[PDB]
Amino acid sequence: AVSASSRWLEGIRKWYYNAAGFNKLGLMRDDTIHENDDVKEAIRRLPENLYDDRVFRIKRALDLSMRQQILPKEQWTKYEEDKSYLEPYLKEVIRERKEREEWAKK
Amino acid sequence: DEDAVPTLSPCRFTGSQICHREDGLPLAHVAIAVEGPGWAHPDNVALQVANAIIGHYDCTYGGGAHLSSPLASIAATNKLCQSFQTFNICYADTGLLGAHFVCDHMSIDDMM
Amino acid sequence: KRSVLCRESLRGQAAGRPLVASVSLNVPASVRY
Amino acid sequence: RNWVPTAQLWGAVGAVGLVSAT
Amino acid sequence: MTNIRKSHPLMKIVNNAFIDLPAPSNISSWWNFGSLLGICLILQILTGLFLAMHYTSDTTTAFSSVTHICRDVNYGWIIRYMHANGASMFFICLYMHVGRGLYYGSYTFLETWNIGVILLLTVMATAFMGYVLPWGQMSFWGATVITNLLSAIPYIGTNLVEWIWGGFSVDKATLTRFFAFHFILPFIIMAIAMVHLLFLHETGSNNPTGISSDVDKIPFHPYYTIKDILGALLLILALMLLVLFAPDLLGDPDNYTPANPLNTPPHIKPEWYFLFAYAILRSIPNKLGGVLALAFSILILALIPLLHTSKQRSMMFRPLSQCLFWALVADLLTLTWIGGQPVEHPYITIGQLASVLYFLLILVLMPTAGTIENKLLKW
Amino acid sequence: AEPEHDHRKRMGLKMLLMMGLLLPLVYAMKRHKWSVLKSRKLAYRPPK
Amino acid sequence: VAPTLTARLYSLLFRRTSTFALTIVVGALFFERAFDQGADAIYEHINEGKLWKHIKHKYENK
Ligand code: HEM
Ligand code: HEM
């Protein structure tokens, strides 16, 4: 029955998004996950463009964290553009795992 | 003399690097050089005799390990490189002088 | 490998005495015609 | 070759070092 | 290979761990504490051996021997003070190392962290015994109070406490034991430190961002050797500023009074490094409940890993986490304040709430905040 | 109580001056080397 | 033209590390002595007549 409440989370979400500074660093959510076993496989399934692109952005952002400088206001990731490009890839990875776990009960 | 304004004005010497990574390529190309003299200079034949010593080597050189240039000998013996070559790039106002080597991704540092 | 896309092609083999002459030298090495 | 010269400065250094240091 | 010094001797290759090791580029200045942590331990050792070279481990002499060290022995005065203040620095550093594990989630290195806790508890044993060494009023009563705390254990405790002391009080036997334990502990520690290094060398360092930096690595030698050296300069500056111009400042305990086995430590307390635990301890009425919750303050650390809730091993991009992280640090500050406080109402009620806060922050608040942040990001 | 009171404070003087020469020097050394990295600039050029 | 003080210093003493060390050995010596002499003086100025050095006169040789 979410019309008021779940059309307003976008506001805390939006507030939160830019609150976490990765925003500023040129980075995108997908590029911030913890690199574990599922995430790895997922990353290994990324097409060359998608994947070279994450490499550049972490290469840009770590560059910046080294120098403690934030990117220009002009050049910052905008919440409206949430490329959850890993999500697709990540999901199955997980999906395949859970199955593999489940098939292993009896 | 109003022509005298050198059209051949020195070019400023800069010790930088430009690294352009492409793990999609099989071998590695490195050109390392320090700045040298122009075309005309006593030091400039002496340099050549010094590059004579280092030499220049290829996958196909018949003498590999018995080459006399210890650089050659070492890449021959230890499969350190595919092909290397010293050069002295003579220009008016400046130069480029050093080696250039091609090798595996796991060999760059020993070659250097 | 060197890209062979344009008009530039001009390789075809036929010399006087020597034909398909391959050399292996102690220093240099190659393949001519 | 250049070793004598260099060994000579290296010998100097150890000397003055002891002398002073010690 | 030929005549590549480093790989030639096998032993010398093992040292390239400090030169040719891939080191993250981006990297707060809170990464020098590790290296400082290790200079500390060498500093103590050195200094220590020297003190041990003129110190006597007996009830009659100990205080005298200390006192002789800082009067008739040449430069025996700085060495000793340097040694005492050293141990404040070693702890100061210690807590910086951990604060960072906590914050950037370095403890994702399951195995490396574990050894860290082991290390951390192993320095604590050493600092607890050495303080006893001089045999001052403070040392004599705190050693009694703390080891007797152990007698809270129901079936054994009592027998135990007596075996530790090697008698029914803390006379010779006890004192001689601490000396020996103090001595060898740090050598045992150094093996551990090195095993610690060993496990970390398999995965590398983490960073502010909290993302892999293999795409961005840097040779340790060129950079980080300079950084470490500079950090050591800053480290040594703090130690000497404190040693040379504020000798006991930090050493709260003024008790330079040989210990008379029947007297009154108005307000007896471990040094700064242990106040948190102390506070924690008083908050419980029952003495066994206090010991367990004294043990848990410190051991809690071994579960952090299993409390991690987010998808971002880096608190850096997570604001609610940052806020509680800091709180707990200030809570922790607050707890150290209680440590020097009289036993009374005001401090009791405060300390009580601060203990609760402290386990809440580590046990329940943070973890929730983790999920919340993850939901906000739609993760 | 503290015999070493005077030596100590003289030492503090020499440790402060010295450290006022080494902290600024060694910081320099640190920027000397690092400069390579901090001055560095990137460029990304896919075939794409 | 002449070499900047640095360049002079450079080509005389730093090119060869053997010379560079030597330098350092000798400067470590010279520097100790001025530092101490200066630094000591400085210190002793701040506590004029406070230190025995200043006060040995009262009970010395009559
Ligand atoms: C490595 C961890 C160490 C820590 C945390 C540590 C800490 C301490 C502390 C806090 C004291 C009390 C001194 C005072 O406040 O009067 C002390 C004393 C002493 N320590 Fe250490 N120390 C360490 C290592 C060593 C080592 C390796 C040795 C010798 C091998 C050593 C030998 C001594 C001796 C003989 C004393 C007694 C004289 C004195 O009070 O200075 N310690 N230590
Ligand atoms: C004797 C005490 C210790 C010594 C000598 C020591 C030494 C070091 C050194 C040299 C480093 C590498 C540089 C750095 O990461 O800062 C390091 C990293 C680390 N230490 Fe320790 N440490 C000690 C105590 C601890 C403690 C008490 C913990 C946690 C309880 C700990 C956990 C870690 C972790 C998690 C890392 C790696 C984090 C990362 O760089 O990603 N260490 N330690």
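Quick reminder: no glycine exception, Cβ is built from N, Cα and C everywhere.
Here's what Swiss-Prot has on this protein:
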- E:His83, E:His182: heme b b562 binding site (BINDING)
- E:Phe90 to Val: In strain: 65, 66 and D (VARIANT)
- E:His97, E:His196: heme b b566 binding site (BINDING)
- E:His201: ubiquinone binding site (BINDING)
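Overlay of Swiss-Prot annotations on the structure.
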{"residue": "E:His83", "record": "heme b b562 binding site", "contacts (Cβ under 8 Å, 6+ apart)": "E:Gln44, E:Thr47, E:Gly48, E:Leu51"}
{"residue": "E:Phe90", "record": "variant position", "contacts (Cβ under 8 Å, 6+ apart)": "E:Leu37, E:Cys40, E:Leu41, E:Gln44, E:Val123, E:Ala127"}
{"residue": "E:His97", "record": "heme b b566 binding site", "contacts (Cβ under 8 Å, 6+ apart)": "E:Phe33, E:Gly34, E:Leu37, E:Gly116"}
{"residue": "E:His182", "record": "heme b b562 binding site", "contacts (Cβ under 8 Å, 6+ apart)": "E:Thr126, E:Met129, E:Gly130, E:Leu133"}
{"residue": "E:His196", "record": "heme b b566 binding site", "contacts (Cβ under 8 Å, 6+ apart)": "E:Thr112, E:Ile115, E:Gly116, E:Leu119"}
{"residue": "E:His201", "record": "ubiquinone binding site", "contacts (Cβ under 8 Å, 6+ apart)": "E:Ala17, E:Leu21"}
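Proximity of the binding-site residues E:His83, E:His97, E:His196 to ligand 1, judged by a Cβ distance under 6 angstroms to any of its atoms, singles out E:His83 in sequence order. The recorded positions near ligand 2, defined by a Cβ under 6 Å from one of its atoms, are E:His97, chosen from E:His83, E:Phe90, E:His97, E:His182, E:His201. Under the DSSP three-state reduction, E:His182 (heme b b562 binding site) is assigned to helix.
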